[PDB]
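Below is one structure, written out as structure tokens; the observations come after it.
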Amino acid sequence: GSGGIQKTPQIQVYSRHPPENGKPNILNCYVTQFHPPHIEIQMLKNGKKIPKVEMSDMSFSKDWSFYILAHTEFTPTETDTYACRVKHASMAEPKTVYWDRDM
Amino acid sequence: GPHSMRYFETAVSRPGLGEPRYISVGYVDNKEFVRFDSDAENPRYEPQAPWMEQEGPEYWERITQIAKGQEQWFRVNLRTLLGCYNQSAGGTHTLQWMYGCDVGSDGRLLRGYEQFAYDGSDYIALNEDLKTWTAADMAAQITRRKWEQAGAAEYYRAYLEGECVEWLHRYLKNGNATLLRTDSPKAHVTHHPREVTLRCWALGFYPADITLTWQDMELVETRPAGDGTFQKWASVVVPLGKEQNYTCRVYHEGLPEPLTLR
Amino acid sequence: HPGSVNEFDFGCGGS
Ligand SMILES: *[C@@H]1O[C@H](CO)[C@@H](O)[C@H](O)[C@H]1NC(C)=O
């Protein structure tokens, strides 16, 4: 809560297509409205680091805060859990955000 | 459809961990097309869009030398700013620069932008006239005076009206298959027992500009979906059995007739 | 195509 010099990331986790078990898709973690820009983003499958995640679309808004997309190809199943885990100076602990399949 | 080119340049200090990290990302509309990162092994500009395979080795060498010079301009101006603000070495600090041009659907220049921020708030910005500056604090008032005397604005105005527009025209033509396409939204509504939440989704659309209305409203900023298309949702909380009175509307460049759904 | 190397520094020391 040094809200004058840091901004806490907003973490959005969503698929390209409405999910269908065993149909190929893309999982996105859009990490937004943060400052300062150093950040670490992992995408997790059943609690473990997905390799070969692409980081793209780094930009900043009119209020100067930072945006970045992490994305990966995946095929959802009934029993695979997906999350985005973020570490940023604004937060004591890494934050893990779980994909909401039914939003 | 009007179009824009924009660059997002950031240096961020990391005291005791090494020199500041310098990143420059270029966009045509909302498509990233080039990127430099000082932390890469072999830092250079790299293409992020397929139309940039048309440019030759001379193009990559010249813009990579610009990034090597620009990196040092950000590192020295970070160190200047510590002395302007009487800040200690050792704290994390950030210098941002956004610049670019907007053109109409006929390609003519609509406006240009040069804006700087220190530690995530306004520093100095060029006005719409491309001639005079807005300084946001006491430090930037001194820069404004020096930059008025040196004629800084004239160098930026020459870029924004010439090079920026001429390269944006070249990229719109070379990337016309990607950049001038229209992918119309695919929309659906989801039903969430809560009150009840109605959520109108737009998926699979290009370009990013859209309007979602319910006929108050939760939403998210339009967001990239990982394959160069965009998505958006807007939600309302409605009375627990009378939700057929509610209608989601979507407007987009690819819908000559807007969608209506419930 | 990016902007060329910035010609001027901030110089915000004052007197
Ligand atoms: C600047 O910072 C130093 C060291 O932190 C401090 O002792 C000094 O009083 C400051 N000078 C001004 C003008 O605030």
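Each residue's number is its place along the chain shown, starting with 1.
Cβ atoms here come from the backbone N, Cα and C positions, even for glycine.
The domain 'Ig-like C1-type' annotation in Swiss-Prot covers A:9-98. Each residue in the domain 'Ig-like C1-type' (A:9-98) gets a DSSP state, and the totals come to 0 helix, 51 strand, 39 coil.
One natural variant named in Swiss-Prot is A:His38 to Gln (Swiss-Prot position 54), and its note says In allele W4. Counting every protein chain shown, 16 other Cβ atoms lie within 10 Å of the Cβ of A:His38 (variant position).
All protein chains included, A:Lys48 (variant position) registers 8 other Cβ atoms within 10 Å of its own Cβ. Natural sequence variation is annotated in Swiss-Prot for A:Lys48 to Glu (Swiss-Prot position 64), with the remark: In allele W3.
A C-beta separation below 8 Å, combined with a sequence spacing of at least six in one chain, links A:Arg85 (variant position) to A:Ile41, A:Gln42, A:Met43, A:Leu44, A:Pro94, A:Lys95, A:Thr96, A:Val97. While the structure shown retains the original residue, Swiss-Prot records the natural variant A:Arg85 to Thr (Swiss-Prot position 101) with this note: In allele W2.
Under the heading of natural variants, Swiss-Prot lists A:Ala89 to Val (Swiss-Prot position 105) and annotates it as follows: In allele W2, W4 and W5.
Annotation of the natural variant A:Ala89 to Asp (Swiss-Prot position 105) in Swiss-Prot: In allele A. Neighbours of A:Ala89 (variant position), defined as other CB atoms within 10 A of its CB across all chains, total 15.
Calculated from their C-alpha atoms, the gap between A:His38 (variant position) and A:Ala89 (variant position) amounts to 8 Å.
The CA atom of A:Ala89 (variant position) is located 22 Å away from the CA atom of A:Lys48 (variant position).
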